[PDB]
Amino acid sequence: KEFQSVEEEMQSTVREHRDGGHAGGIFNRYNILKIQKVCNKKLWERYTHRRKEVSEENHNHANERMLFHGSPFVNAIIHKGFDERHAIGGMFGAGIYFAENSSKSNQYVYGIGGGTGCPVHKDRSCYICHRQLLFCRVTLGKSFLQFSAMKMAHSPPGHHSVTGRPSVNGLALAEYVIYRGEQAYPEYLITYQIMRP
Ligand SMILES: NC(=O)c1cccc2ncc(-c3ccc(Cl)cc3)nc12
Ligand SMILES: [Zn+2]
């Protein structure tokens, strides 16, 4: 039920991508293989301690959202947490990026722009190799709304995150950026394949 809800979010938020599948592959849906709840007490507490601090700075409201994250480093993330020291060249600078559309995070699973794809077949559209996405609790707090590229090193003054909003000459889909790794928790590890349309 918790997992059916995660599967529903994963499938229903897929969009057709402007790059025609170059980065993440060609698909309309996934084959969801496994959904695992990550239980890392030390990381959870690091997350909730910061969430409380952010809520206190944002009119008693954490502005928490469940968002996707794609990375070749899912294993390190679930053990050590998100780490801004790994994050300036990105559209919103040196942040940790999240999507509300699973297929946008799927474009980052094998690297920026999909890298060279899966390690076995070197295919960004591999229907064989199993992929992993994270479905994360993300504390946005007071989120700075931005439409165009703004290369920042940290959250804007008085803010806790950046929300990249869609615009005609800019973003096709939203994205959410934090500048402190403790503002996200890798709640669910989703193992899946993209499916041939
Ligand atoms: N990861 C996501 O799910 C993700 C979702 C949404 C937008 C992103 N934009 C940039 C990057 C990004 C990935 C790696 C590096 Cl090194 C820098 C930025 N990731 C993104
Ligand atoms: Zn493959």
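Heads up, chain A uses Swiss-Prot numbers, so what you see runs 963-1049, 1051-1160.
Technique stated in the header: X-ray crystallography, 1.6 Å.
Note that Cβ sites are derived from N, Cα and C of the backbone, with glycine treated the same way.
For reference, Swiss-Prot has these:
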BINDING   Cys1081, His1084, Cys1089, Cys1092  Zn(2+) binding site
MUTAGEN   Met1054 to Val  Loss of activity
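Overlay of Swiss-Prot annotations on the structure.
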| residue | record | DSSP class |
| --- | --- | --- |
| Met1054 | mutagenesis position | coil |
| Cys1081 | Zn(2+) binding site | coil |
| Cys1089 | Zn(2+) binding site | coil |
I'd like the Cβ neighbour count for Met1054 (mutagenesis position), meaning other Cβ atoms within 10 Å of its Cβ, all protein chains included.
17
Length of the line joining the Cα atoms of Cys1089 (Zn(2+) binding site) and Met1054 (mutagenesis position), in Å:
27
Can you name the residues of this chain that are 6 or more positions from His1084 (Zn(2+) binding site) yet have a C-beta less than 8 Å from its C-beta?
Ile1091, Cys1092
Could you state the whole-number distance in Å separating the C-alpha atoms of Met1054 (mutagenesis position) and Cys1081 (Zn(2+) binding site)?
25
Would you mind listing, in sequence order, the residues at least six apart from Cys1081 (Zn(2+) binding site) in the same chain with a Cβ closer than 8 Å to its Cβ?
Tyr1073, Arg1087, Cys1089, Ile1091, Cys1092
Go through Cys1089, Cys1092, our binding-site residues, and report the one whose Cβ sees the most other Cβ atoms within 10 Å.
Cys1089
Other same-chain residues whose Cβ falls within 8 Å of the Cβ centroid of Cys1081, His1084, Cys1089, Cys1092, the recorded Zn(2+) site, in sequence order:
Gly1080, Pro1082, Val1083, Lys1085, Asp1086, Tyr1090, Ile1091
